[PDB]
Protein chains: 2
Amino acid sequence: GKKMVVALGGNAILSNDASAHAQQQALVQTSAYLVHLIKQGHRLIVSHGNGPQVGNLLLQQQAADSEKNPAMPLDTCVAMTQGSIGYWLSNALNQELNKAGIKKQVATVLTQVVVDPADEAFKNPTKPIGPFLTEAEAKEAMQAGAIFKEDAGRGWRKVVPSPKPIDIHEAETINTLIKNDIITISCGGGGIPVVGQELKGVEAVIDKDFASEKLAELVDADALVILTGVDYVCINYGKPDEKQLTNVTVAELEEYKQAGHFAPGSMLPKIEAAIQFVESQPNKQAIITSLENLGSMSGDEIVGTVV
Amino acid sequence: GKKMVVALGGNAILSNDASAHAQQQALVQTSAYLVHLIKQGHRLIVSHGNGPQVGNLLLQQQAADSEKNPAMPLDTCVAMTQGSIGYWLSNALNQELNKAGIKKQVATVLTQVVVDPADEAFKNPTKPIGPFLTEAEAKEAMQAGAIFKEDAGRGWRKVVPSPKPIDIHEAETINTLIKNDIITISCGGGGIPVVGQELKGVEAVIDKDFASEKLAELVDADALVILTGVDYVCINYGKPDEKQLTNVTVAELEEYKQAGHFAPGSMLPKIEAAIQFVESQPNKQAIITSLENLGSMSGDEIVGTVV
């Protein structure tokens, strides 16, 4: 059936307890929802972020930094998160598929995503990475050669550059796996940031949503699934103008966008990615909803289109 | 041509400088040798160990251990090394292929290898992991609930259980990739140690040689390449009996074996793996030589056979 690229959130995987067990445990539930789509005859093309995971790992790299045990640069850290999270997800999916009696194979592929070295993002570190720190701790680490930004309500986090995806090196192999009916997990953590023909690794963390967006293109998927904690995109939330979006046209999204309805932090990137995907090919669509909502399915939430 | 499973050593990748750069740099040279085999029309099925890489990572896990940033258990650590080392190797191969004008695709697949929970290895930690420590530091860490073993000449290292491979979960996917002429990198770090139908992760590190041996079986490769720092196996080295084996029979190796010639720490596993492979199928062969020697090629060193 429909080829769907689902982008799992790293902050969702690690929304509370930061222990491997807790994260794997969380992935069991998400896998249950994913397998549900498989029961419906859809083709799953899974991806995932790594925000908190990579930050914690980066800290671990710094904690023992020495000649004998040197810290692995961010690009290499992303690769490690592809391994860890990949492992967890794949194990979870297998468990759920096995239980559901469905016999599909799952494979995670290390993905190197090319980016433009002249990307403005390299000047503007924005990707919130790791745990929340007090302004005090933020200062303590800030002077070590790092930039932090505040999230009103919980604290400060280290910000990193998030360049836009230009090309997915392993795209061909991924596509081949898809053609052989294998559930693929790729573009882990937005993909290992790489630049140039030599694919020189750079220090950054790409946004899962935009990486998934490119994958959807190169893979010619039918739908791009952007995850959110709530089903339906709300506008003017606490205000008396509260409205769900349900069925929307790209033009309609642009209207709301121009009217500053989407927060630059989370919602804006979601909308932009959605719009970009739909505008890439004639018969394509983007969906924005809760994974739990997909676990139910019938007539789903937020469908961005133009045709 | 011949399908060859080559097992790269983690200690070879990290033989000196422990920095990501130094290791990647080392992988460029190895990639050159590997690409040479491709020029000869051979099919490459690459694998690799992670001994030093995983130990350093494990230490990093311990250095920041806390509720907010907990240590990832060994199984998850192996997964991370599959990601890091995989990334490095894939990147390097790409570079060398591109340079050599050869257009082949390279893909690393996260591999979960099944083992027997009742394996004697779980009682006998043997796999040397991480850096060399003085007996003093060994004692300091030993009482933390860890076992260490000495290597006369350089120091002590933390030992971990090395259960034998029973099955490779992603074998089917790997084989598919091979049939599509894609250079696969799998069984990273001997593979993520897993147990049972549920694939419950266990704390251990599988030997690359034995993992590659299983891969060779399930993949039906023509030859298993076991790497050594030297071309040709030399029994009675510095003695007046120094002899090269060149071409040998399993029986002959078993005879040389009984005489306790091959050191249990390195050479013994090499020989055992080779013998086991050749004895699995009628027209199979195992090779033991330097990667640099393969980089030359013609009439290669140490060919174990029986047919």
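By the numbers in Swiss-Prot, the shown part of chain A spans 2-308.
Note: Cβ is positioned from N, Cα and C throughout, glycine not excepted.
Per Swiss-Prot, the features are as follows:
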| type | residues | note |
| --- | --- | --- |
| MUTAGEN | A:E136 to A | No change in activity; when associated with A-138; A-140 and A-141 |
| MUTAGEN | A:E138 to A | No change in activity; when associated with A-136; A-140 and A-141 |
| MUTAGEN | A:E141 to A | No change in activity; when associated with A-136; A-138 and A-140 |
| MUTAGEN | A:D208 to A | Almost no activity; when associated with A-210 |
| MUTAGEN | A:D210 to A | Almost no activity; when associated with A-208 |
Between the Cα atoms of A:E138 (mutagenesis position) and A:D208 (mutagenesis position), what distance do you get, rounded to the nearest Å?
26
I'd like the Cβ neighbour count for A:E136 (mutagenesis position), meaning other Cβ atoms within 10 Å of its Cβ, all protein chains included.
12
Tell me the Cβ neighbour count for A:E141 (mutagenesis position), meaning other Cβ atoms within 10 Å of its Cβ, over all protein chains shown.
11
Can you check which residues sit near A:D208 (mutagenesis position), meaning Cβ under 8 Å from its Cβ, same chain, 6 or more apart in sequence, and list them in order?
A:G50, A:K128, A:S163, A:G191, A:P270, A:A274
Find, among the mutagenesis positions listed as A:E138, A:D210, the one whose Cβ has the highest number of other Cβ atoms within 10 Å in the structure shown.
A:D210
C-alpha of A:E141 (mutagenesis position) to C-alpha of A:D210 (mutagenesis position): distance in Å?
32
Just to verify a number: CA distance, A:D210 (mutagenesis position) to A:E136 (mutagenesis position), in angstrom, no decimals.
29
